[PDB]
Amino acid sequence: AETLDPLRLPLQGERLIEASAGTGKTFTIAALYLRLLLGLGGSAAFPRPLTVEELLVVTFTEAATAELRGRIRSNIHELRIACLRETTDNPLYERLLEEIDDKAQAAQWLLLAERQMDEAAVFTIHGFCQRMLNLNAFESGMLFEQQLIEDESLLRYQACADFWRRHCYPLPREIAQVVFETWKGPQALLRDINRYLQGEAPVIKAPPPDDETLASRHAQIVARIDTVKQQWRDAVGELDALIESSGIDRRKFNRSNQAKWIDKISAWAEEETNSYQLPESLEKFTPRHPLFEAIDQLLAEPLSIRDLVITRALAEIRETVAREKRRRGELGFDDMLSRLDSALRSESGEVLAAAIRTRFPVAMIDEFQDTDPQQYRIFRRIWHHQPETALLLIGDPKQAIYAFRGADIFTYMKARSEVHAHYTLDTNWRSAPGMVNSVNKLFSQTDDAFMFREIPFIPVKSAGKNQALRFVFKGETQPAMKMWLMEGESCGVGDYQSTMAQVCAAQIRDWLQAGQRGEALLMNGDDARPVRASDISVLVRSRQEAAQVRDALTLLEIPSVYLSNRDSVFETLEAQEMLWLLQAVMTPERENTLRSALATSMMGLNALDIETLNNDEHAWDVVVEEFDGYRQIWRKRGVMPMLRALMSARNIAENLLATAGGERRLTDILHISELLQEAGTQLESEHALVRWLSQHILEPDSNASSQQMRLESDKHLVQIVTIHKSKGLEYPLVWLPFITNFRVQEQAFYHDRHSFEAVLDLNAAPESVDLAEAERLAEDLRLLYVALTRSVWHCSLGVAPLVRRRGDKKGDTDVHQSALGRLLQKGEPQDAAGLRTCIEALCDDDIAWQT
Amino acid sequence: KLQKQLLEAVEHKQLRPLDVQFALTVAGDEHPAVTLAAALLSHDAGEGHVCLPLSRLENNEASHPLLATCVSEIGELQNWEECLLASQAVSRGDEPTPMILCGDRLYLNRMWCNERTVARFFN
Amino acid sequence: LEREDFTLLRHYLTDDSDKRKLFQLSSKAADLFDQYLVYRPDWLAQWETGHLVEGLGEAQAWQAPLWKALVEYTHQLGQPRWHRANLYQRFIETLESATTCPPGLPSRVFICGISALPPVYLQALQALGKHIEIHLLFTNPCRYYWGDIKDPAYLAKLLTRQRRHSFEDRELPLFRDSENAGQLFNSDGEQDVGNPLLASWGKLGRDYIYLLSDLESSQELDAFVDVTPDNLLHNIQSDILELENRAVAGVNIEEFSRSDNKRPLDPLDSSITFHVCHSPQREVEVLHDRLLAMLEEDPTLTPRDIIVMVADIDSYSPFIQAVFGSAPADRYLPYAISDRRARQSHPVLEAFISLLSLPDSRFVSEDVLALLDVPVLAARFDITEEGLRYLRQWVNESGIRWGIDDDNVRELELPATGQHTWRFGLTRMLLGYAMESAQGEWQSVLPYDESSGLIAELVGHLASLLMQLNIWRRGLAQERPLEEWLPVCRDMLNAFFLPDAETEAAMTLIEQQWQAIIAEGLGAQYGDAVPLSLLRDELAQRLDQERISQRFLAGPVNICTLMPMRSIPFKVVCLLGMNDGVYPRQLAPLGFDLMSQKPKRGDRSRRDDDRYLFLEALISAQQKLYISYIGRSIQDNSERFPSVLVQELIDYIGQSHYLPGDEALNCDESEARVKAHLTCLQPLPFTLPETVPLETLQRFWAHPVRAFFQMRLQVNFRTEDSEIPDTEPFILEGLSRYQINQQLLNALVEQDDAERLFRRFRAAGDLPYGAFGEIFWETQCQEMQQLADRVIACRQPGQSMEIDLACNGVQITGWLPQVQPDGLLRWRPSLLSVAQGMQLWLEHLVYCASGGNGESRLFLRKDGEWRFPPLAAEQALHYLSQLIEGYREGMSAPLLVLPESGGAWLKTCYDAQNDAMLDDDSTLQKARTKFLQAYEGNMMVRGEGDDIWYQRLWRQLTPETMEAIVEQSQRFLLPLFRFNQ
DNA sequence: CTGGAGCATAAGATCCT
DNA sequence: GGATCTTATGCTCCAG
């Protein structure tokens, strides 16, 4: 874990750079790109200078690629300017000019890079795979005309319907009964196995045999229950147990209930009193017969068709949708990723590796903490050896939060075990030194913070520029962390959230009033500026709880906006508003429909005006004439001109901006009219367009097309942002009330702890479920690190004695299963007093709390 | 079978696709006697006359040797009431059957129930 | 195949082959051999003998014998062996020693505008030039030679003297030292050219002028019009003409600090302008406004003289048409759209392509109905737009979602359910025309009793259409040779299309496209069969390829993409699609091409052509130039950079000039300043009558705000019904249960059989298939049977009575159906709704005011029960008189009463222990939390807040309207809670 | 016009030493 | 001093 400098970084062989939060990943990637372009560093450099055509830099996000390409082009330009001027003010470029040998050839190389720079190898993984396949079509075995198709959900649903139709219809009533009890329909099946189907099909722990069928499984279960029913109906009728003070002598009711539970072997349910054959229950109330454990061993094993049906679906529908997509000629992102993986796994994979190594003898993967095992296998099989071909992996495992999306941290674990070079960075630009010291204390309060020694948190030092950052609220200064313990010692989640939301709105309104009167200063040395509503921000995990805090903020007259808006624009009132307007202008003769469309909030009229309009025959005739002319201009010149004419004639573009809150509605109308226009570009007919609009209203699609845009940057208000969309950004003042909360996981899907594979389990293994809980706690730790590092000046989370078990005040609180509880209580069940002591143990003039 | 006959009847534009597909859906692939009888009944419903006697069906032979192509099995099928009562598309009204036959008359069940409704209303 | 040199092709093809891969490979190989023959035919000449050319990369070892076998095969067929590559050289040898004018040759020829010709063609013109007169019109932006340099013996030949037309001769300045020093480089081309614009963009032009100057039989003159350095665009043209450099670099501190050596720029120049826009819609809006701006400013300008260039025409043209049609008449300017996708009769083209996808379609009902939506098919099979609504409702309620026939179903390895198919639906339609719903099933099919009248011929016509579709989907499945494919096109078009006036253009186009394709197939003499998939996507590929370069100079503004080999001078030129990654249009080669692995002087790529087009587009401007690109995507407000070409141009502008104010500050300050300078972005009248029907009171109170809309101002928000689903319902949710649930309930109220009613639904095709419907049926049986025993034991035979009262001076008329002597017994399978007990509460008072001693009871599912005691006549009217007042109050004003959410609020506050209202804030705190939970729904249930009636009156809830809804509810919701038992 | 969730519960309520 | 036992009540994501 040597301290890293781009001046002395060895540009040879496999690497792994741990660039933490605010370490300038863009700055380092740009500097090392300049280093590879110039061939600088001497012994640590590549043996030859490289053209810009032979530099592969793949990055996760398309916007990240665009911004990175722009910044590196700017670096090329200003570096060539500094080389031609032989002087500069940037210390990096000054020492780079000290390191470069020949100014003339360096400047000519930079000119050639700048002119060839438009076609530099900077892609997303999906585009990069497609481009290599289009190059080596013969080696890849793929076609030539393929498109981008994103709606695999419909095809997955169709494949699920196909599987349910052809493997579940001729089954009898009793098998249908148990499968219907365990799940209702193909919608339920898709909702169960969608996350398993997406990505790569994982490894199933103890797969069922191929030849096992539903009828044979049902025969096994019915035999297994009728044997023990026969055994107990034979051996019924004797007593041995201890009649205790707790063990009542009227316990023969359970035996009589079992005797009446002897009914039939075609049922499925069993008695609660059947569980009283436990010798450990006898310890509260002498086995003497093997039945006392035969009942127990049959009870202790779960019996279902669930494993077999899940395995059949996951083995059939994937190849079914793959074959149907191949026949249709469509392609998916994971589909051609798997195509490249299979082509590399084939016997021509060595030829592919040779061709790719000769074309790009370098690759610089950005954001490695969110990568896929298929991607890592491709990278290993292509560039794992054969030097004169370098490979530099750059990532940051502490900010990998897309496991539900399909990421893996154990893939990074395997890569880190496979690579030798490890480095880190110190200059945390974005944060205050108080924040740096605070996060060092919080992640050093307990050894083994991440529950892994293989991902160690290295403390960092803030930049000397930002040492003057100090926070002032109402006169005196404030510590960098200031937690909040409410007026309670053990509380439920509802009143818990409501009270931190209420106090949150309290300090937010105090801070904004103080900034309005000039007392809450976000000040830097002698510089001092007030705090505004866009300066304060709050993080939250889920949208309903975001709405929960939003309700309190909008009740206390702080305007609030939710900048992780996943809602479609088709769900708001404007979509069906456009529906009645289009239906009324299609047939303007229907008085009832025309009146209904005219009486809405689209116009802005009043009930007295409508009532007077119902009687004025001449006014009715002239508005019929107006909408008839609108029908003429519709069927003559398309969709938007009638809308433009209608708004311009009605002055509603003025009226909605005059009325408060109408801007949001009006920009929704503009967006939906635009999207309606490129829908009607293909949809030449008008009734077809109406049917399409109705279909899209009845189906709330959640693609990127119908997402509502941000309202306005001119207006300033507090922003509610989710934790995932806050990745890679900054916020002056953050608020984290809800990270003390947690959620226990239950689904059986875990990763191998030594061999690093994804294990799909269908049983109730305690090792499986508690490994799942441990890695879920590691995930919550990673979100905690991300949330704490995304601050700038002052971060103030909420300390809470949260409880999930029904016992509210039992002495031992239930905070121990959250990230905050794990890093504060060291792994010990605590009380409110212990919480107070554990807080004040680390409290020294930088971390504190108030009621 | 006589599907080419029914489609050249379509192409002659003398009768209706309504009656053609009605005959197909009430005959299926069973006896050609039943098919042609249902075709004529559906046609006569196609103009809109509420009844039809059996004498018309056994005495017209519109544009084809209907009797010669309808005789198919053992015995003789001039007994049209038996030939149609053997089919499940014609019955005496005790069952939800398309064609009614009790008093030497064959027509739709809708017309039969409406006719008997107004008959017992007047009587 | 299998020559031990086609191993990778065998690997590619032998995995799977439905001739699609073969078709793609044939098209790409034909394109590559066309490029080979037109550019570098020496390789073909060597391949004819059977050898390769050294220095060439991979894949030549199979690209050569493929061409050898191709020429051998086409010689074996009896076709002519003559072509361009083996005739041009013999043409040269024949022409170089002959007479002056062999007969048939034209007197003279002309070439204008062409800036890229093959070297073989230029050699042919060079040899042809010794006979006739040929004029070459090339437009190079500079005057002096800016080309490359080959060898020292070649620069000696470069002293050819270029005359003018009449007066004297002229060439590049400083003859000796330019060729002496490093200007003409020892191996590389010229690098001291000055202008980096030319140096980076004239890649094609440099090799072109080098090839043109390399002809020994040349006669080169020039007519170079000078340019006046007055504005920015003319200064740029002068700098690109005279081949100099004006970019300041800061050689020392003095040069870096002093900034007067450039030319100052007019602060009000409107020639070259840069713009940044968020969306293309706003971009074209700004373009329209600025277009109207300089059209207003310059009277000596016409829209005919102005052009607009786009990167991708398809992504921009709807915006162009939309804004220029929505432009008002007083601000109108004409527009002409060219080079876009030739889309003439798009519905009939879509119908034809979907028809060619017949033998593999699953026959979605919505898909086939959208196919039927074509008016040509509608007129051919005499089904009218009036009949479309009938057919939509019939195929909705009969529930047709899946394929046409059981054979079609079983061909896709699926169980023949015999239901939800098109044949099933037509059978249900005709049996419903024959029968009645009360009769029941006939062949396990329920009869659909809506279609009974004269309107029944539409489904017969639809059945004829579906029979034709089944016949043709059986016909088109088999793969046959092209001789069998010859007449099926004509048969298809006449069978499924009625030739009308609008149809004839598409008729002729489809016929000639198919005829051309099968004519190519006949000319090449295919022998084997071919599946329909190759013909379909080849028709698609030859139908989408045809653009329209027709309307160019009609008089409106010109909208066209930057087509290669097209540079025409105008006054104002606008640029669109200058974003990063989209322009220049990148296109990776075919991979196995040898031109990318070995270049030459006569190279032409898409990127080079785009750069050359942009450079002569900059040349083409005379008065104004407009630059625009998307810089800030409004979604995430991320920063997006412009293209490399425009970035280089704006950097040159920044490094070449300075604002007149800040003369000598710094080069960086000057360029930042000029970059900032060039970049910009209610009481109502009502009187209560004395006659009120009881149903009017019933319809009023069930939803107060809805009743306000739907009779007073006669407004109902009757939106369209939901779209037909794509799948058979495997599960039943929503309103689908309620109709099935209620009719099952009424069977057990009379204690009649339910097995008959079960098979009736089983014939109707609404239940899930197999035992699943039966299992779901059992769950509904065991829940109604629990509910039935509660109803049956309290049920006595009653009868209806007519009610006629008079309260508040208002007569009340109506009917009270099926009341037994102990009171009212009603049942409805739902939950305890406030309006539900209220609905019987209205019926209870009218029975109790007109005598009639007896309490009223209500039974529901999940053990719910509403029960109200009876009162005397005087107390019954007293509550009713207030409720009659609630009508005329609600009639005039939209009374703020939530039915259920108001009831949920008052349930907590009202206490039956003291039989009064509470006022303690702790219980009032519970009421507010319960109100929002009653107003806004849970994760799955729909709250009363999401209602279109309530959404019109307000969008948010204020604390004063919070109490206002409560206060009006508390007046009218007191009798239900105070009398509940 | 109409229709809407399950599951783990502990306090209390009686049955029984 | 032990139970069963039926209710009120709690609580159920993230992104292309």
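Numbers in chain A come straight from Swiss-Prot, and the residues shown are 5-289, 304-869, in order.
Going by what the header records, the deposited coordinates were determined by electron microscopy, 4.5 Å.
Cβ from N, Cα, C; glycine included.
Sequence annotations record features per position, and here Swiss-Prot assigns ATP binding site to A:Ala23, A:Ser24, A:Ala25, A:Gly26, A:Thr27, A:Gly28, A:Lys29, A:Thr30, A:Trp447 based on experimental evidence. In sequence order, A:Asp414, A:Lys416, A:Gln417, A:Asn446, A:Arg448, A:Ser449, A:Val804, A:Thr807, A:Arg808 are the residues of the chain that are 6 or more apart from A:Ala25 (ATP binding site) and have a CB within less than 8 Å of its CB.
According to Swiss-Prot, the domain 'UvrD-like helicase C-terminal' annotation covers A:480-746.
When other Cβ atoms within 10 Å of the Cβ of A:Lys29 (mutagenesis position) are tallied across all protein chains shown, the result is 21. The secondary structure of A:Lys29 (mutagenesis position), as reduced to three states from DSSP, is helical. Mutagenesis annotation in Swiss-Prot: A:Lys29 to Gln, described as Subunit loses ATPase and 3'-5' helicase activity, holoenzyme has 3-5 fold less helicase activity, 20-fold less processivity; the structure shown retains the original residue.
Swiss-Prot gives this note for the published mutagenesis A:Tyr803 to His: Large decrease in recombination, loss of Chi hotspot activity, decreased RecB helicase rate, retains nuclease activity but not Chi-sequence specificity, does not load RecA. Non-local neighbourhood of A:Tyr803 (mutagenesis position): A:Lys416, A:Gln417, A:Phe461, A:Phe475, each in the same chain, at least six residues away, with C-beta under 8 Å from its C-beta. DSSP classifies A:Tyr803 (mutagenesis position) as helix under the three-state reduction.
For the published mutagenesis A:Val804 to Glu, Swiss-Prot gives the following note: Large decrease in recombination, loss of Chi hotspot activity, decreased RecB helicase rate, retains nuclease activity but not Chi-sequence specificity, does not load RecA. A simple way to gauge crowding: the CB of A:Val804 (mutagenesis position) has 20 other CB atoms within 10 angstroms, across all the protein chains here.
Quoted from Swiss-Prot, the note on the mutagenesis of A:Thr807 to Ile is: In recB-2109; absence of nuclease modification at Chi sites.
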Looking only at A:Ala23, A:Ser24, A:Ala25, A:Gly26, A:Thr27, A:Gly28, A:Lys29, A:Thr30, A:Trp447, which the record lists for ATP, tell me the maximum pairwise CA distance in angstrom. 13
Starting from the Cβ centroid of A:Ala23, A:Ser24, A:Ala25, A:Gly26, A:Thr27, A:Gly28, A:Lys29, A:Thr30, A:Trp447, the recorded ATP site, name every other residue in that chain with its Cβ within 8 Å, sequence order please. A:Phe31, A:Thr32, A:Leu443, A:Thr445, A:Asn446, A:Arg448
Distance from A:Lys29 (mutagenesis position) back to A:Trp447 (ATP binding site), taken between C-alpha atoms, in Å: 11
Packing count at A:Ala23 (ATP binding site) (other Cβ atoms within 10 Å of its Cβ): 19
All-chain count of other Cβ atoms within 10 Å of A:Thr807 (mutagenesis position): 19
